[PDB]
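Peer 1: Here's a structure for you.
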Number of protein chains: 2
Amino acid sequence: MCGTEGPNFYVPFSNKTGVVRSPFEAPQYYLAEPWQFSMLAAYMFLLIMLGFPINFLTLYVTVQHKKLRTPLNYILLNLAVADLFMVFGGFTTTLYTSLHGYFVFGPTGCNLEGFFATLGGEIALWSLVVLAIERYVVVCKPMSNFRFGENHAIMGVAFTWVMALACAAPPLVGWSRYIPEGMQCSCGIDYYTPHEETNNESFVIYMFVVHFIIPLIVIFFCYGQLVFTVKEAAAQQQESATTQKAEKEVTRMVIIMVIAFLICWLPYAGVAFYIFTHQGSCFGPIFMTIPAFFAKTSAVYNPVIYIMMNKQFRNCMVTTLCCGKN
Amino acid sequence: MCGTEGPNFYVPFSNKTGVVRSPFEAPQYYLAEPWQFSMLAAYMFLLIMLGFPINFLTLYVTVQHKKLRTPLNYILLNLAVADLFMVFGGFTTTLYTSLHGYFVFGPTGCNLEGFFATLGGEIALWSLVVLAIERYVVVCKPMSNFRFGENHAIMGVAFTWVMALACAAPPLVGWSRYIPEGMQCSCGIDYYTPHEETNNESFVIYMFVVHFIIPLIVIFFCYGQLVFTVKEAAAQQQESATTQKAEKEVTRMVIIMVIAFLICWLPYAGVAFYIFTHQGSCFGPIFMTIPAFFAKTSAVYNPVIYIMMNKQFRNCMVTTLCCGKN
Ligand SMILES: *C/C=C(C)/C=C\C=C(C)\C=C\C1=C(C)CCCC1(C)C
Ligand SMILES: *C/C=C(C)/C=C\C=C(C)\C=C\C1=C(C)CCCC1(C)C
Ligand SMILES: *[C@@H]1O[C@H](CO)[C@@H](O)[C@H](O)[C@H]1NC(C)=O
Ligand SMILES: *[C@@H]1O[C@H](CO)[C@@H](O)[C@H](O)[C@H]1NC(C)=O
C-alpha cells in the first residue's frame, strides 16, 4: 500500500516491508535519514531562540510606552501574544519531538503542537481582516464620525481569538482531530484519514470555508479599495499631505502583512488541500513537512515587518533598549 | 514629454519631434511599423471569420432543439448573443480601423468599439456569477426545493445585461469615456487622462470595484464550495452516481470557464491598472495593445469550451449540421 493507517496516525511509507512503527510508540527514522530529523530540531531550535525575544520585546515596548495606543499597536501587540503561545505552547513541544524522531508525550502532546499552530495561524489570518476593515474605514472612509475608539479596537482584538478558536478547538474535543503530518513531528488537522467518529470531512471544509475563503473575501474586498483613495476619493475628501504619509505608511505595512501571509501560509495549504481530495495517492514524508515547518514561521516575521516598516514603533523600541533615548 | 495629450485622445509617443497626429484626424503609422498595423487587421479579421459561425451556430443549435432548456443552455446561448454584438458591433468597427492605421468614423465610432467590448466582457463576467451561484445551489444544495424553473434562469440572464450595462453605458453618456488605447486601434475606458468633466477617476474605480472585485468574490466563494460536496457533503446528502457524472460534467466546465476568464481578461487589467495609478510614466504603444487585442478573444472561446466539454450540447450540434442524426 501507500501509507500505513493506524488507530490515530497516518504515514507516507509502505508497511510492505513491515517496518512502520506508530508515531506515538517508537522512532520514525525509517522515513527520512537520521541526519535530517536533527535538521528539523535545529531549525525549530532557531525559531525558538528568535521568536521568544522579538515578540516578548514587542509585547513589552507597548505595555510600557503610552503614545502607543491605536488600532495598529493593538493588533501587532496581539500577535505579540498569539505567537509566544506558538513558541512555548507549540515549538517547545515540537523541537523536543524531532530530537527523538517521533512524538513521546503521547498523543497528549500532538494536541499542543497542532493546536498552538492552528491557533497562532488563525489569530493571524483574522487579525488581518480587522486590519483591512480598519484600513478600509480609514483609507476610503465611509459615513459619520464614529471614529475608531480604543474601544472598537478591543472589539476586534477579542474578535480574533474567538474566531481563531472556532477553527482550533473544535478538533480538540472531537470535530476532526490533530494527527501527525509528513514526518510525524508536526501535527495538523486530519486532512489524511476519512474517519467517521469526528465527521472529519465536515470540520475540514468548515475550517477551510470560514477560516480561509471568507477571512480573505473580506481582506481582498478591502484591498483594492486601499487604492481608490490613495488617488481621487481623497482629492475630494480633502486629506492634508501631513497625513497621507503616515496613514499611507500604514496602508503600505498592512499591504505587506497580507502578501507576507500568502507567501508563508498558502504553501502548507497547497498540500493540505491536494491531500484531502486526492486521498489514497502515494506521496512521501516531505510532501507536507516543508510547507508545514516552513509556514511555521508565522510567529516570527510580523513583529519584524513592524520594526522595519513602522518608524514610530521603531523609534520607541530603540529607546527602550538603549535606555533613555537613542 | 512621454505621451501627447489632446482634446479626446492620449498616446505613448513624444511630440518632442512634433510628429504626433490625433487618432481621429490622420494615421498613427508613427507608433509602430506599417507591417504591424496590418497584423492587427489580419488577427481582427480571423476572429471575425471565426466568431461569426461558432456563435451564430450555438445561437441556433438551441433555438431549434427542445431538450436544450436548462440554466446552462441559457447562459451559453446568452454568450451566443453578447459575443455576436462584439463582432458586428465592435470588431467590424475595429478591423476596419487598423487597415487605416487610425480611427476614421470620428470618435462616433470609438464608442461602438470601446462599448461593444466592455459590454461583451461584462456579460461574460456576470454570467459567470449566475453560473457559480447556480453550481453552488446544485453542488452543495441549501434547503427546501424551490429548484429553479426555466424562470429564475431568465431572472439571472436578464440580470447579466443589466449589470453589464452599469459598466459600459455610463462612460457613453459622460461618466468616464471611451478613448484610444495603445496603438489607437482599440478603445477602452479612459484609464489614461485625469480629466474632470466626467469624474474619470470615480467611474474607473467604480467599474473596477463592482465589475471586477465583487463579481469575483461571488465566484471565488462558490468555487471551493464546488468541492465540499464533490466529496462528503454528498455522501450524507445521498447522490446517485448516474448524476455525479453529468452534474459534475458541469461542475468541471463551469470550473474551466472561470480559469479561462482569468487567463484571457486578467492581462488587459494588469496594464489598465498599472496605467491608472502610475499615470505619467513613459510606456509604448504595445504595453496596452497586446492585452487588449489578446483579451479580445472573449467572444470566441466559450462556445468552444462548450462543444468540447459538454456532450449533450455536442451530440445535438453535430446532429444539426449532419442533418438527421450523426
Ligand atoms: C507546524 C505545524 C503546523 C503549521 C500545523 C497545523 C496547521 C494548521 C491546522 C493550519 C491551518 C491553517 C491556517 C492557520 C491558515 C490558512 C489555512 C489553514 C487551514 C492551512
Ligand atoms: C479590444 C478592446 C477592448 C477589450 C477594450 C476595452 C475593454 C474594457 C473597458 C474592459 C473592461 C473589463 C472587463 C470587460 C472585464 C475585467 C475588468 C475590465 C475593467 C478590465
Ligand atoms: C504492519 O504495521 C502494523 C501497525 O503499524 C504492525 O503492528 C504490524 O506488526 C506490521 N505488519 C506485520 C505483518 O507485522
Ligand atoms: C504637437 O502635437 C499637436 C497636436 O497633437 C500639433 O497640433 C502640433 O502642431 C505639434 N507641435 C507643433 C509645434 O506643431
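We read in the header that X-ray crystallography, 3.4 Å was used to get this structure.
For all residues, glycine too, the Cβ spot is worked out from N, Cα and C.
What Swiss-Prot shows for this protein is this:
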- B:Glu201, B:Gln279: Zn(2+) binding site (BINDING)
- B:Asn15 to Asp: Normal light absorption; when associated with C-2 and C-282 (MUTAGEN)
- B:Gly90 to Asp: Increased thermal stability and decreased retinal uptake. Decreases stability of the inactive conformation (MUTAGEN)
- B:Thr94 to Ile: Stabilizes the activated conformation and hinders hydrolysis of the covalent bond that retains all-trans-retinol (MUTAGEN)
- B:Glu113 to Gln: Causes shift to the activated conformation (MUTAGEN)
- B:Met257 to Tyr: Causes shift to the activated conformation (MUTAGEN)
Peer 1: Could you give the Cα-Cα distance between B:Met257 (mutagenesis position) and B:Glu201 (Zn(2+) binding site), in whole Å?
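Peer 2: So the Cα of B:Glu201 (Zn(2+) binding site) lies 31 Å away from that of B:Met257 (mutagenesis position).
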Peer 1: Using only C-alpha positions, which one of B:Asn15, B:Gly90, B:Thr94, B:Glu113 is spatially nearest B:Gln279 (Zn(2+) binding site)? These are the mutagenesis positions in the record.
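Peer 2: In terms of Cα distance, B:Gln279 (Zn(2+) binding site) lies closest to B:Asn15.
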Peer 1: Once near-sequence residues are set aside, which residues in the chain of B:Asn15 (mutagenesis position), 6 or more away, have Cβ atoms under 8 Å from its Cβ?
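Peer 2: Within the chain, B:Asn15 (mutagenesis position) has Cβ neighbours under 8 Å at B:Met1, B:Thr4.
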Peer 1: Out of the mutagenesis positions B:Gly90, B:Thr94, B:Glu113, give me the one sitting nearest to B:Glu201 (Zn(2+) binding site) by CA distance.
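Peer 2: It is B:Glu113, whose Cα lies nearest.
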Peer 1: Which ones, out of the mutagenesis positions B:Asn15, B:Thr94, B:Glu113, lie near enough to chain A that their C-beta is under 8 angstroms from one of its C-beta atoms?
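Peer 2: In terms of proximity to chain A, the mutagenesis positions that count are none, since no Cβ is under 8 Å.
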Peer 1: From the Cα of B:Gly90 (mutagenesis position) across to the Cα of B:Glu113 (mutagenesis position), what is the distance in angstrom?
Peer 2: 4
Peer 1: Please determine which of the recorded positions listed here (B:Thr94, B:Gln279) has the lowest count of neighbouring CB atoms within 10 Å.
Peer 2: B:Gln279
Peer 1: Which number gives the other C-beta atoms within 10 angstroms of the C-beta of B:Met257 (mutagenesis position), all protein chains shown included?
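Peer 2: Taking all protein chains shown, B:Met257 (mutagenesis position) has 22 Cβ neighbours within 10 Å.
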Peer 1: Just counting, how many other CB atoms are there within 10 A of the CB of B:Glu113 (mutagenesis position)?
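Peer 2: Cβ-Cβ neighbours of B:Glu113 (mutagenesis position) within 10 Å number 26.
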Peer 1: Taking ligand 4 as the reference, state which of the recorded positions B:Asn15, B:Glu113, B:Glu201 have a Cβ closer than 6 Å to one of its atoms.
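Peer 2: Checking each Cβ against ligand 4, the ones under 6 Å are B:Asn15.
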Peer 1: Restricting to the same chain and to sequence separations of six or more, state which residues have a Cβ under 8 Å from that of B:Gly90 (mutagenesis position).
Peer 2: B:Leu112, B:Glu113, B:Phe115, B:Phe116, B:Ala117, B:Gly120
